[PDB]
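What follows is one structure encoded as structure tokens, with my remarks underneath.
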Amino acid sequence: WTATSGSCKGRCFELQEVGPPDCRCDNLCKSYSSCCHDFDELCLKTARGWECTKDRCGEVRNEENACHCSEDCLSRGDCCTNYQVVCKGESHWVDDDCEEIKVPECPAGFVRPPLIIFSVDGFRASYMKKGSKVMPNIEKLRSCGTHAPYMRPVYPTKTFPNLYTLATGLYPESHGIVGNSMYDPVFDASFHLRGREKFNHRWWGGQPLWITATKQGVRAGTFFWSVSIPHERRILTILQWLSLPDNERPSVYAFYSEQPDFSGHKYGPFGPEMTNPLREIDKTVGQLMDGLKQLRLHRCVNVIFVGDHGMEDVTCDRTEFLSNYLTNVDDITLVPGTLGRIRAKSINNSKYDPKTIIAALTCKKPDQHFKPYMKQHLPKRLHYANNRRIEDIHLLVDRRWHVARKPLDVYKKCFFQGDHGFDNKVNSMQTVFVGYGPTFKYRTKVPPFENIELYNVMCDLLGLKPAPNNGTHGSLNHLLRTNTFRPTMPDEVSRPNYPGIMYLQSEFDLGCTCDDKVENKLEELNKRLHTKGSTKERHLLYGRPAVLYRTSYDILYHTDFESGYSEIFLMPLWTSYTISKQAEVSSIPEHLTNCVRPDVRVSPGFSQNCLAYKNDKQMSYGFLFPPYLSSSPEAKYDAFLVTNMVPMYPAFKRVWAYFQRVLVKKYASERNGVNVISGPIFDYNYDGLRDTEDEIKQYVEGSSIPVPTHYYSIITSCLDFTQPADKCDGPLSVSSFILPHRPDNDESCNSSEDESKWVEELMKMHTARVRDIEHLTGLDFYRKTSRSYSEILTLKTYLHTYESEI
Ligand SMILES: *[C@@H]1O[C@H](CO)[C@@H](O[C@@H]2O[C@H](CO)[C@@H](O[C@@H]3O[C@H](CO[C@H]4O[C@H](CO)[C@@H](O)[C@H](O[C@H]5O[C@H](CO)[C@@H](O)[C@H](O)[C@@H]5O[C@H]5O[C@H](CO)[C@@H](O)[C@H](O)[C@@H]5O)[C@@H]4O)[C@@H](O)[C@H](O[C@H]4O[C@H](CO)[C@@H](O)[C@H](O)[C@@H]4O[C@H]4O[C@H](CO)[C@@H](O)[C@H](O)[C@@H]4O)[C@@H]3O)[C@H](O)[C@H]2NC(C)=O)[C@H](O)[C@H]1NC(C)=O
Ligand SMILES: Cc1nc2cc(OCc3n[nH]c(=O)n3C)c(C3CC3)cc2s1
Ligand SMILES: [Ca+2]
Ligand SMILES: [Cl-]
Ligand SMILES: [K+]
Ligand code: NA
Ligand SMILES: [Zn+2]
């Protein structure tokens, strides 16, 4: 109960919320049904509209008006935003030439440039170019400030997950807002767009920017505006707050627009009805900038213009129906639409089997427009699994499509023409970023980047220490004129051993054989040098990776490759090699077909063994450095060492072999040499982080050889591809992947065909950031380059998406 009998007089849009049954006058009261009786009258004034006119100039103040055109309004801070334009001969901000803002130009009493975050719902990245003629305020922000061609949202590309990632720097799996709809089985409670449960604080994890600021003594305006407060009032309230005394004035502010998303759902991303919403958004930005200019704040405030996600063409007829695949359709609950999440309708049903649901949904129609996954098999780049609110079964839906449970759900619940929610690499889901102000750069374009990075930057802009988050702090330093964050490289925790020859062949009883006893001071001194690391400068281009946890490992040198070999996991953590443009591919000779050779630098006790593989009828093996790319017939013997071997399902070897035999040489051709680092990943609890030894759920039968959940590779070359990978003077170019190590190829519906028809498509789906691989391995790459550390942090956050041009 709210006894709504108090007054909002002198209290309108109060920053500090009061505890009911005291009524409330803050911009959330409407959402809680708790406003005082006079809230509309006093706080939502609309009399005379939003703009000064020639006849209103110099008027006698009338407190009933929405905004004012009287002489006293500027000091009072409540003029209509076009006041000085209409009455004092001033130009609109959009009509002024832009001029570099080298330093903040702020009124006395400002301790730091304020930050204003203007967020737009459903603002697709291509609107900046395509709508440019009708958005001149936005175009000026964009061209005069710092801008990216687009900003990558998080998955799912829905509103709440993305706005909360913007606020926290966290993946949805960590912040807890994993969709627009959710069931939490621990609370046994549901979260929905409509309703009140979404306001309960138990949904919202991490630490959002407004709490980070408050806790560190920086005051914050509101971020969540009640839908019924018009845009013009939100702007005037921000302008009013900026006129408060120094000790009361917030330093951070947010404005939110429900558009263009609201219209885009009805008309599609490029419907002719979309012009007007973009015009209206531009006019609101114009009102803010004119307002800031009136207050002499337009060269003081940092402004961010940012979207949550884009918008795609989606109509009712493009719906797949689970009732077409499942007979048991009423025994499941589907969270539907641009993604699917399935769980049992009833937990008392012991006949419910996710395995048989997956099988009934796998590759059943020729052009099937969704693909089923256990959540732990989703591409690791989506970071969408480590939350009890994410159902074990997930459906990834093709762009332009919907999934629903039954046809009745679609015509009993065509209206819409746009929607979003799809895979976050999809071009139509991409959104916008512009920063404009003293702290951003002038007329600068920066590469595309992920929205998880912005929290850190907003903290930098406000001089705040960010809470622990998934951004990589420093990776966006190139956006900023000053206030950069200067990170140091993490300290290596374990130093390596460098073993020499310490074991005789006969000490190994591994059940391994090799036709290798087919036997000179030229090339015996030579092979000794190679084993001591004579070629290491060629294969380890950026220094050895640092191991950031306590463990026992050895560096192993060879003619063609270098590895860091784990005595705990019995295989390399990483294997590094360079393949020049001119390198040649050879085959595994017949005499070496099943050859595995003991490594005399490494004890039998710390070695894999061939008998385990023989005995394990499911598990085979592959090699991290490919025998196909050996530099000479003699060097090829190194690739068959037991220390270069890793466990692989036969289904996975089809993938791995095509990558190693065909694709590495192809990339070396296209890129002028590549350096490759490959290795295993163990993530049995799907939390995106390196497993400890006691977390491993599967071993090669009868042995202590742990089975990787994934295999990675990081492929680096010179950004200027006129220089070879091993002789690069400037910036680097990277692409990486984290391939799931699966015992079938059910994921790929075309896998009965030749690897050339399906493997590359699989790898593209499992594209990754070096940073993703770091989390997953506890390794730190690129320790020794001639490049700045911030540039390397940007490189580590890069994602090769394989999409066409935006
Ligand atoms: C992205 O960035 C984020 C932020 O850096 C990373 O997430 C962090 O990962 C850490 C490692 O997993 C994790 O550290 C653990 O924290 C536990 C205490 O956590 C509470 O307090 C913090 C701090 O205020 C708070 O943020 C947490 O909030 C979580 O939980 C609430 C719900 O209760 C949610 O509202 C919120 O959204 C968030 O949930 C998310 O994280 C949890 C895991 O914490 C997941 O379960 C959820 O799915 C969701 O993703 C908490 O309120 C602490 O207890 C842990 O300590 C145990 O494990 C360590 C290992 O070192 C061990 O030493 C300890 O002894 C202890 O073990 C004992 O307890 C075990 C478990 O009960 C038990 O099995 C053992 O037997 C032992 O007795 C641990 O230190 C940190 O909480 C999260 N933070 C956040 C915000 O998510 C994330 O890794 C990054 N992602 C990537 C890919 O890099
Ligand atoms: C820059 C940022 N803007 C916002 C804006 C936000 O909310 C904006 C908002 N106001 N009214 C409404 O319906 N929405 C969605 C939120 C809340 C959803 C959490 C976080 C952030 S972080
Ligand atoms: Ca893990
Ligand atoms: Cl959802
Ligand atoms: K086997
Ligand atoms: Na298949
Ligand atoms: Zn929407």
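Numbers in chain A come straight from Swiss-Prot, and the residues shown are 51-463, 468-573, 576-591, 617-887, in order.
Header lists the method as X-ray crystallography, 1.9 Å.
Note that Cβ sites are derived from N, Cα and C of the backbone, with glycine treated the same way.
If you look at the domain 'SMB 1' (54-97), the same-chain residues 6 or more away from its ends with a CB under 8 A from one of its CBs are 112, 114-116, 249, 269-272, 274-276, 278-280, 283-284, 287, 290-291, 298, 300. The annotation domain 'SMB 1' is assigned in Swiss-Prot to 54-97 on the grounds of sequence analysis.
When Cβ-Cβ distances below 8 Å are used as the criterion, the domain 'SMB 2' (98-142) is approached by residues 282-283, 285-286, 289-290, 292-293, 336-338, 340-341, 343-345 of the same chain, each at least six residues removed from its ends. Residues annotated as domain 'SMB 2' in Swiss-Prot, with sequence analysis given as evidence: 98-142.
Among the sequence features in Swiss-Prot, the mutagenesis site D171 to N is noted as follows: Abolishes lysophospholipase D activity. Under the three-state DSSP scheme, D171 (mutagenesis position) falls in the strand class.
Look at Swiss-Prot and you will find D171, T209, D358, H359 tagged as Zn(2+) 1 binding site. The Cβ of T209 (mutagenesis position) lies under 8 Å from the Cβ of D171, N230, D311, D358, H359, each of these being in the same chain and 6 or more residues away along the sequence.
Here Swiss-Prot notes a mutagenesis experiment, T209 to A, with the remark: Abolishes lysophospholipase D activity.
Annotation of the mutagenesis experiment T209 to S in Swiss-Prot: 15% of wild-type lysophospholipase D activity.
In the three-state DSSP scheme, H474 (1-(9Z-octadecenoyl)-sn-glycero-3-phosphate binding site) falls into the coil class. The number of other CB atoms found within 10 A of the CB of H474 (1-(9Z-octadecenoyl)-sn-glycero-3-phosphate binding site), across every protein chain shown, is 30. Per Swiss-Prot, the feature 1-(9Z-octadecenoyl)-sn-glycero-3-phosphate binding site maps to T209, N230, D311, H474.
In the three-state DSSP assignment, the secondary structure recorded for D311 (mutagenesis position) is helix. According to Swiss-Prot, the experimentally introduced change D311 to N is described as follows: Abolishes lysophospholipase D activity.
Counting only same-chain residues six or more apart in sequence, the Cβ atoms lying under 8 angstroms from the Cβ of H315 (mutagenesis position) belong to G172, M361, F470, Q471, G472, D473. One mutagenesis experiment catalogued in Swiss-Prot, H315 to Q, is accompanied by this note: 20% of wild-type lysophospholipase D activity.
The secondary structure of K430 (mutagenesis position), as reduced to three states from DSSP, is helical. Under mutagenesis, Swiss-Prot gives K430 to A with this note: Impaired secretion. No effect on lysophospholipase activity.
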Review point. If you count the other Cβ atoms within 10 Å of each Cβ, which of the recorded positions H359, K430 comes out on top?
Key: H359
Exercise for review: Check the deposited model and tell me the whole-number distance in Å separating the CA atoms of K463 and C468, where 4 residues are unmodelled.
Suggested key: 11
Exercise for review: Run through the domain 'SMB 1' (54-97) and tell me, per DSSP, how many residues are helix, strand and coil.
Suggested key: 9 helix, 3 strand, 32 coil
Revision key, fill the gap. End to end over the 2 unmodelled residues, the distance in Å from the Cα of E573 to that of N576 rounds to 10
Study note, to complete from the structure: Pairwise CA distances across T209, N230, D311, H474 (listed as binding 1-(9Z-octadecenoyl)-sn-glycero-3-phosphate) top out, in Å, at 15
**Study point:** Integer Å distance between the CA atoms belonging to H474 (1-(9Z-octadecenoyl)-sn-glycero-3-phosphate binding site) and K430 (mutagenesis position)
**Key:** 21
Check your understanding: In the same chain, outside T209, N230, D311, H474, whose C-beta lies within 8 angstroms of the Cβ mean position for the 1-(9Z-octadecenoyl)-sn-glycero-3-phosphate site?
Key -> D171, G172, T207, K208, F210, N212, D358, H359, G475
Exercise for review: Find, among the recorded positions listed as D171, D311, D358, the one whose Cβ has the highest number of other Cβ atoms within 10 Å in the structure shown.
Suggested key: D358
Revision key, fill the gap. Not counting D171, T209, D358, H359, residues with a CB within 8 A of the CB centroid of the Zn(2+) 1 site are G172, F173, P203, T207, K208, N212, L213, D311, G357, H474, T485
Point to revise | Secondary structure content of the domain 'SMB 2' (98-142), with strand meaning DSSP E or B | key: 12 helix, 3 strand, 30 coil
